[PDB]
Amino acid sequence: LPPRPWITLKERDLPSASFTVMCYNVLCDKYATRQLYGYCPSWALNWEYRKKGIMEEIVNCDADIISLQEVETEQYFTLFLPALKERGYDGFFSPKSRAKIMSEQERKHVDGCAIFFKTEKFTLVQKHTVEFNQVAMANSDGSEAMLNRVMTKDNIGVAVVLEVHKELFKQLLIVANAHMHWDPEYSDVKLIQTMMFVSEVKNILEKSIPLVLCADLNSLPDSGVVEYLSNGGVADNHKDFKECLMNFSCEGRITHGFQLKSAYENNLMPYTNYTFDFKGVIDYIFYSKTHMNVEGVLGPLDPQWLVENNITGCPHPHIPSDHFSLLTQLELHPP
Ligand SMILES: [Mg+2]
Ligand SMILES: [Mg+2]
């Protein structure tokens, strides 16, 4: 397995701070099944085996900020957090489904989103969880769709407000990490969840701070979701929607005041989720282009190596998740 190649996009340095951000969906044990991944042997799907490769990936990236999806509750506390503490990180985790009723056993296996940060470079000011179902319910204002299709979806985002230490260049940063509904037939939900996350992050912001937004969006670069984040808004009749929408605007258009750019824009990875049936870019690191520049990204796994090894889908004995990690070095300028 060849280490991945760094792509430099722009030279360093005005006074500014450099830091690296990882976004990685680890694939939780619950969903790593032979039914879903019938091309990967059971011994390679097993969590006792896969968690080694996942921890290795995270260790090797050595990001200053790490955003994980599909972190299983009990794994956050017994694996991800203890091991990352030993590397000088602190973390914040929130599971999905906290209001759902379930056994103690089941509660351990519910997954959610985690943000880790290097304590030498960052101090946590606030931490928040955004429950999309609750925000949908609270803003359904007589839309049956909001209620039937959006509210019934249990997805979450987490966000942390960090103080960036001066001796890297009082100075704040917000990192947000979310994981949107999966279903291809639910582009409206994916888009609404993204709009709710962003408007909810904006509320966090008052109480302006640059944003790093990591997510598994389950959405391709040509979607309403990506157009919305990238262009600072969308048409309220976008085809992905198939009145209450203005609740998330902040006239025909839903608007946000972040000015975001994808770290990997213009096709720097040909895919981010890699399976037999589906290969595409659905994971993203977005940043406030006002405050920050991209210096570089970790480029794709050498594609020749995958053809050499006849690897048509992940995970695989040597690739422990069906998603590839995203790793970016960003340059922040204070105001
Ligand atoms: Mg998944
Ligand atoms: Mg996914």
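Shown for chain A, in order and in Swiss-Prot numbering: 169-181, 184-339, 351-388, 402-436, 442-449, 457-541.
So how was this one determined? The header says X-ray crystallography, 1.8 Å.
Note: Cβ is positioned from N, Cα and C throughout, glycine not excepted.
Look at Swiss-Prot and you will find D410 tagged as active site, proton donor/acceptor. The Mg(2+) 1 binding site annotation in Swiss-Prot covers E240, and the record cites experimental evidence as its basis. According to Swiss-Prot, the feature substrate binding site maps to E240, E276, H360, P365, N412, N479, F484, an assignment based on experimental evidence. The Mg(2+) 2 binding site feature in Swiss-Prot is assigned to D410. Experimental mutagenesis is annotated in Swiss-Prot for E240 to A, with the remark: Loss of deadenylase activity. What Swiss-Prot notes for the published mutagenesis of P365 to A is this: Decreased deadenylase activity. Among the mutagenesis experiments that Swiss-Prot reports, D410 to A is described with the note: Loss of deadenylase activity. The mutagenesis experiment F484 to A is recorded by Swiss-Prot, whose note states: Loss of deadenylase activity.
Structure coloured by features recorded in Swiss-Prot.
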residue : record                 : Cβ contacts under 8 Å, 6 or more apart
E240    : mutagenesis position   : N195, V196, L197, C198, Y201, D281, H360
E276    : substrate binding site : none
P365    : mutagenesis position   : none
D410    : mutagenesis position   : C193, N195, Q239, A359, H360, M361, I488, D489, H529
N412    : substrate binding site : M361, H362, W363, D364, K371, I488
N479    : substrate binding site : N195, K485, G486, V487, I488, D489, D528, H529, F530
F484    : mutagenesis position   : none
Among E240, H360, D410, the recorded positions whose C-beta sits under 6 Å from ligand 2: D410
Maximal Cα-Cα distance (Å) across residues annotated as binding substrate, namely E240, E276, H360, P365, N412, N479, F484: 29
Where the C-beta lies under 6 angstroms from ligand 1, the matching recorded positions among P365, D410, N412: none
Gap of 7 residues [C449 to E457], endpoint C-alpha distance in angstrom: 12
Unmodelled stretch of 5 residues - C-alpha distance in Å from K436 to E442: 13
Distance in angstrom, CA of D181 to CA of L184, with 2 unmodelled residues intervening: 6
Cβ neighbours of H360 (substrate binding site) where a neighbour is any other Cβ within 10 Å: 26
Mapped DSSP class for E276 (substrate binding site), helix or strand or coil: helix
